[PDB]
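Q: Input: one structure, supplied below.
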Amino acid sequence: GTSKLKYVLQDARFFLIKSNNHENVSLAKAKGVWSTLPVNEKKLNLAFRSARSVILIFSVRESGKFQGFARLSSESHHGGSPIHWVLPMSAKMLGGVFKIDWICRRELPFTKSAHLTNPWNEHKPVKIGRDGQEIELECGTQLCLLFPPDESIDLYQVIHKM
Ligand SMILES: O=c1[nH]c(S)nc2sccc12
């Protein structure tokens with residue numbers, strides 16, 4: 001069902017996250033981590049303290065799809081295990097590392113979100129946006145609800161972190 005998912009998304013904030021390569025999304029899916037440039041790191045840390053859930057929605061550039069979505073479980077932190085991101089740019093330019101819990105590891109093609117517009121990006125289609133673009137609550141909730149259910153994930157433990 002979708003009830004626990006709707007509960008996790010209640011009053012959430014949503015951010016579009018863009019990667020030039022699939023390998024970085026695969027690393028994030030395997031390790032439960034994400035890292036971004038300082039400008040976005042500051043926005044996400046502010047958001048994490050402001051809302052019950054902060055949701056990252058991932059898209060690999062030129063793939064025509066979103067690759068899933070995850071909830072921040074921590075602010076960014078430095079000094080952990082190195083992550084061998086594939087960068088376009090040195091690794092020192094990245095901020096710290098956020099821990100994330102995946103909510104959905106399934107893909108969604110952009111063709112399926114063509115009816116969703118993001119007020120925070122001039123009401124352009126939600127697929128359109130820079131890395132770090134915030135997605136308004138209603139649009140972000142509907143986008144997440146369009147993804148295929150991911151039956152491998154149990155949201156019970158996620159709910160307990162809220
Ligand atoms: O594609 C990217 N660009 C930047 S600036 N940082 C990262 S961290 C993982 C992927 C990725």
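Numbering starts at 1 and runs along the chain as displayed.
Per deposition record, X-ray crystallography, 1.3 Å.
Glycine is no exception: its Cβ is also placed from the backbone N, Cα and C atoms.
So Swiss-Prot says this about it:
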| type | residues | note |
| --- | --- | --- |
| BINDING | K18, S19, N20, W34, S35, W85, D131 | RNA binding site |
| MUTAGEN | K18 to L (Swiss-Prot position 361) | Does not affect ability to influence alternative splice site selection |
| MUTAGEN | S19 to A (Swiss-Prot position 362) | Does not affect ability to influence alternative splice site selection |
| MUTAGEN | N24 to D (Swiss-Prot position 367) | Abolished binding to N6-methyladenosine (m6A)-containing RNAs |
| MUTAGEN | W34 to D (Swiss-Prot position 377) | Abolishes RNA-binding and ability to influence alternative splice site selection |
| MUTAGEN | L37 to T (Swiss-Prot position 380) | Reduced binding to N6-methyladenosine (m6A)-containing RNAs |
| MUTAGEN | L44 to E (Swiss-Prot position 387) | Does not affect ability to influence alternative splice site selection |
| MUTAGEN | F66 to D (Swiss-Prot position 409) | Abolishes RNA-binding and ability to influence alternative splice site selection |
| MUTAGEN | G68 to I (Swiss-Prot position 411) | Abolishes RNA-binding and ability to influence alternative splice site selection |
| MUTAGEN | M93 to A (Swiss-Prot position 438) | Reduced binding to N6-methyladenosine (m6A)-containing RNAs |
| MUTAGEN | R130 to A (Swiss-Prot position 475) | Reduced binding affinity for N6-methyladenosine (m6A)-containing RNAs by 100-fold |
| MUTAGEN | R130 to F (Swiss-Prot position 475) | Reduced binding affinity for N6-methyladenosine (m6A)-containing RNAs by 9-fold |
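Neighbours and distances for these, please.
A: According to its DSSP assignment, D131 (RNA binding site) is coil. In sequence order, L16, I17, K18, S19, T36, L37, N40 constitute the residues six or more apart from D131 (RNA binding site) in its chain with CB-CB distances below 8 Å.
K18 (mutagenesis position) has a Cβ environment of 15 other Cβ atoms inside 10 Å.
In three-state terms derived from DSSP, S19 (mutagenesis position) belongs to an extended strand segment.
For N24 (mutagenesis position), the number of other Cβ atoms no farther than 10 Å from its own Cβ, over all displayed protein chains, is 20.
The Cβ of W34 (mutagenesis position) lies under 8 Å from the Cβ of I17, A28, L56, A70, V97, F98, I100, each of which sits 6+ residues away along the same chain.
In the three-state DSSP assignment, the secondary structure recorded for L37 (mutagenesis position) is coil. The Cβ neighbour count for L37 (mutagenesis position), using a 10 Å radius and every protein chain shown, is 13.
Taking all protein chains in view, 22 other C-beta atoms sit within 10 angstroms of the C-beta of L44 (mutagenesis position). Under the three-state DSSP scheme, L44 (mutagenesis position) falls in the helix class.
Within 10 Å of the C-beta of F66 (mutagenesis position) there are 27 other C-beta atoms, taking all protein chains into account. In this structure, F66 (mutagenesis position) is part of a beta strand by DSSP.
Sequence-distant contacts of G68 (mutagenesis position), defined as residues of its own chain at least six apart whose C-beta falls under 8 angstroms from its C-beta, comprise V25, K29, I57, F58, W102, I103, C104, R105, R106, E107, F147, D150.
Taken residue by residue with DSSP, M93 (mutagenesis position) is part of a helix. Take the CB of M93 (mutagenesis position) and look out to 10 A: across all protein chains shown you find 9 other CB atoms.
Residues within less than 8 Å, Cβ to Cβ, of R130 (mutagenesis position) and separated from it by at least 6 positions along the same chain comprise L16, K18.
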Q: Counting across all protein chains shown, how many other Cβ atoms sit within 10 Å of the Cβ of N20 (RNA binding site)?
A: 14
Q: Given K18, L44, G68, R130, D131 as the recorded positions, which ones have a Cβ positioned under 6 Å from some atom of ligand 1?
A: none
Q: Quick one: among the recorded positions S19, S35, which has the most Cβ atoms sitting within 10 Å of its own Cβ?
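A: The largest 10 Å Cβ neighbour count belongs to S19.
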Q: Whole-number answer please: how many Å between the C-alpha atoms of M93 (mutagenesis position) and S35 (RNA binding site)?
A: 10
Q: Compute the centroid of the Cβ atoms of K18, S19, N20, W34, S35, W85, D131, then list the same-chain residues not in that set whose Cβ lies within 8 Å of it, in sequence order, for the RNA site.
A: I17, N24, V25, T36
